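Undergrad: Take this structure, written in structure tokens, and hold onto it; I'll ask about it next.
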Amino acid sequence: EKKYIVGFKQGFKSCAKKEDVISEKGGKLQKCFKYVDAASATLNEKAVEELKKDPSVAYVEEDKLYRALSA
Amino acid sequence: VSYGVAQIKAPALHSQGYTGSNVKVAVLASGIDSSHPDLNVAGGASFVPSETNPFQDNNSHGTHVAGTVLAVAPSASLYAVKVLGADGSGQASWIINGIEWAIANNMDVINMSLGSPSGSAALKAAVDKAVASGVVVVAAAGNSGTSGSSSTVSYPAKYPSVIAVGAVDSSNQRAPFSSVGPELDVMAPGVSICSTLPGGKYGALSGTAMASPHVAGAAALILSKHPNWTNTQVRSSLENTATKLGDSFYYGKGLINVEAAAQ
Ligand SMILES: [Zn+2]
Ligand SMILES: [Zn+2]
Ligand SMILES: [Zn+2]
Ligand SMILES: [Zn+2]
């Protein structure tokens, strides 16, 4: 609902580089991934819009829930 | 042990002397409970912010799942990768953190007995990356039954890089809950599977979450016999030697047969 994953284009490999793009747009970094070219973040609607439009950013998607497949 | 172990033909491997020794299987679930006098959890890590102990399982499903991997592959080493909390749910990011852990820590097999009707580009990146790293990645296909002609396979089982495991009963009949679609790869026993529970208990659980670790366990058996086969070769052997049961939409390649997959 306001938890997101922010995917990056090439050349944003360090956490510091990912974190700076997210913060510059008003977002709050949660965790940078190590292999996957992305980071989790909490973002308001303005930050989501601005990140989507940023040339560094490949996507912004909801950090959605997955569930155990057991009764 | 469960009925499902004989059903998949795991005892043929045990007889030859292959029980999964030196094979590391990461169980991406709700933890694995230290409650048991035997699961030989060799390690783990938690990515649920408010539940930092991977050896505490407050849901019960992670513990059951681990037990099943072990009933198929008795000498395998399990790792508790806690990415779901007490309520059985986790954010995509916590699961990705679990998968990245497994990659970094040279896990041979990832089991994911979890799902969502909707995908995430980052989660597809993680599973794809794990597979490119040589990891066998296995997942429960979903418990969403039938919806017309439509696929009801859940994510991440729906991704091509992932082995999607549906559920049959002891008669080799598909369970009514077992998700369906072109993305379904194989079947394994997933109804009333008896396995380890928290508080030192044992009991039956049902779901594709129970089917998945039979395949993860099978992959460990194959790798212990054939340490030189790649993940691709392990996956292909499981698919290509499966017992055909009926329509691919309902059963994929059919029931895994570990004896036939390993030579
Ligand atoms: Zn045996
Ligand atoms: Zn026990
Ligand atoms: Zn698949
Ligand atoms: Zn061999």
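Just so it is clear, chain B uses Swiss-Prot numbers, and the residues here are 111-178, 188-382, in order.
Header lists the method as X-ray crystallography, 1.9 Å.
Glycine residues also receive a Cβ, built from the backbone N, Cα and C atoms like all the rest.
Grabbed the feature section from Swiss-Prot, which reads as follows:
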ACT_SITE  B:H171  active site, charge relay system
VARIANT   B:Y128 to F  In strain: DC-4
Undergrad: Check the recorded positions B:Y128, B:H171 for other C-beta atoms within 10 angstroms of each C-beta and report the one with the most.
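TA: Counting every other Cβ within 10 Å of each candidate, the maximum falls on B:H171.
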Undergrad: Whole-number answer please: how many Å between the C-alpha atoms of the residue listed as 'active site, charge relay system' and B:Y128 (variant position)?
TA: 27
